[PDB]
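Below is one structure, written out as structure tokens, with a few remarks after it.
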Amino acid sequence: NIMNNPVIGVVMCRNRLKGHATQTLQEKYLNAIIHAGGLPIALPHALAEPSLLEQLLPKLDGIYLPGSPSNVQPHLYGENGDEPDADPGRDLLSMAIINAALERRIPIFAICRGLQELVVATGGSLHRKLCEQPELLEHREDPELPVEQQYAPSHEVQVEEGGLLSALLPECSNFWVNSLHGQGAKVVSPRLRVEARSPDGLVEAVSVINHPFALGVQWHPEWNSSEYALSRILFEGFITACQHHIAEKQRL
Amino acid sequence: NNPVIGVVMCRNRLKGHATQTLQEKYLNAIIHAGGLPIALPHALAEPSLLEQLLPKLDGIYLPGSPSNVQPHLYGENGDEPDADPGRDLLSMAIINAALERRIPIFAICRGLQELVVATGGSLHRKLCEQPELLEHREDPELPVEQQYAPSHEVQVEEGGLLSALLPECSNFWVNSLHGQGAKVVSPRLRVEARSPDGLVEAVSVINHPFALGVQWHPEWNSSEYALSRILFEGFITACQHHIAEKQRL
Ligand SMILES: [Mn+2]
Ligand SMILES: [Mn+2]
């Protein structure tokens, strides 16, 4: 691309490899940003410190919340108990950087866990076990199938008109998405607008009202994003918003 | 203000997915010394992306890694089962870019070996196959606390960077967790320290304000070690001078 590439801050996840706590970022989340024209930089959880975060935000043109096997701690939306696979450090950074980016009108694109981070950060709640709700489809992947089958198309979603997805996808009101999540949106705050739903009524995409571009999707558009026309448009729209944010940063 | 430190990541396979990784003990050492670390994915090795990102960096941080530099990058041939070509590409590119821009560099273990290769040097791929050398590798079966325990001595070569940060002491003990080491050191570099067997354990780039590499692991509980604390503080101080340099232009 003949392009100045906006700086995209990518929230990392925590893992432990060979005896050491490690900050990680899957390459497929990176490849999708690159293909769309972004300049990604990975953000460790230590940056959640307020004095460091305030110094970094002016240098970020967009915030990128990847998915992850971990689930948000239930106490962050007022519930008791725990769930398997927690990442309290990512929770800390995600909540802080979302709230900061929403006040600074920095574009946000959130995937799977990121959407759930968006819902919780703005006052919503999550279903902790979608499989325990009889009215819903099976939104989880089959973990014993190979990776390619896990990210294959799983169910359809229907776009709710009047939001970001309608502007980005004028023709498509309905399309196929993959599904790899055992948790999902339960209560969505009035600060958020519903963007799409699976045929069982589950919210699969949201966006922040009165924000230029704060979009979350429950599926995984980063999966071979260059090969999927719909995934390409979503990342293209995110980068275009960051370009607009750069241009808007000189009309303040 | 805390200088922005660009940290080179490593590639790993986790749950069947290629993943860029960065151990927290490298990040914690930068945080304690006063730096603001951001992790640099391998895809940033693209020249256009690197050129856009370098003005926003105040220093470059090359951590250690289990992986080794591919021998063809210094003109040799051989197998390397634990390789990371993505890290190899980014490290050489950002080292070269940082050397031309006078951006401070601090490199650890694999970072030192990257410094030697990027400036025209070579490496010993099997230190264990040389009977004159000490055992520089760690025992992977011991607990991690004694894996990073002090293992052998080093002697500072006076007149360089290490003599500026530690003018009083020329000899100290360091941990050792490497099976590879510097062989030929280019004249662009000056030797900063050697172990008693003669192996180079620290280098710095002549003609540069602060481009230092060490073969040991000073990030391990860095705040609790006198030498480790001094090395990271000197790196951050170097980065602050680079910030004032950019603001004067
Ligand atoms: Mn789903
Ligand atoms: Mn050694």
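Chain B is numbered as in Swiss-Prot, which gives 6-254 for the residues shown.
Using N, Cα and C of the backbone, Cβ positions are placed for all residues, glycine too.
Listed in Swiss-Prot for this protein:
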- B:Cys114: active site, nucleophile (ACT_SITE)
- B:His222: active site (ACT_SITE)
- B:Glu224: active site (ACT_SITE)
- B:16-250: domain 'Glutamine amidotransferase type-1' (DOMAIN)
- B:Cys114 to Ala: Lacks the PuuD activity. The expression level is similar to that of the wild-type (MUTAGEN)
Q | Cα-to-Cα gap, B:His222 (active site) vs B:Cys114 (mutagenesis position), nearest whole Å | A | 7
Q) Once near-sequence residues are set aside, which residues in the chain of B:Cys114 (mutagenesis position), 6 or more away, have Cβ atoms under 8 Å from its Cβ? A) B:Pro68, B:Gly69, B:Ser70, B:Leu182, B:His183, B:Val219, B:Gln220, B:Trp221, B:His222
Q | Other CB atoms, at most 10 A from the CB of B:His222 (active site) | A | 24
Q.
If I restrict to non-local contacts, at least six residues apart, and a C-beta distance under 8 angstroms, what lies near B:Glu224 (active site) in its own chain?
A. B:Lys30, B:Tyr31, B:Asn33, B:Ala34, B:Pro68, B:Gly69, B:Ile113, B:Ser233
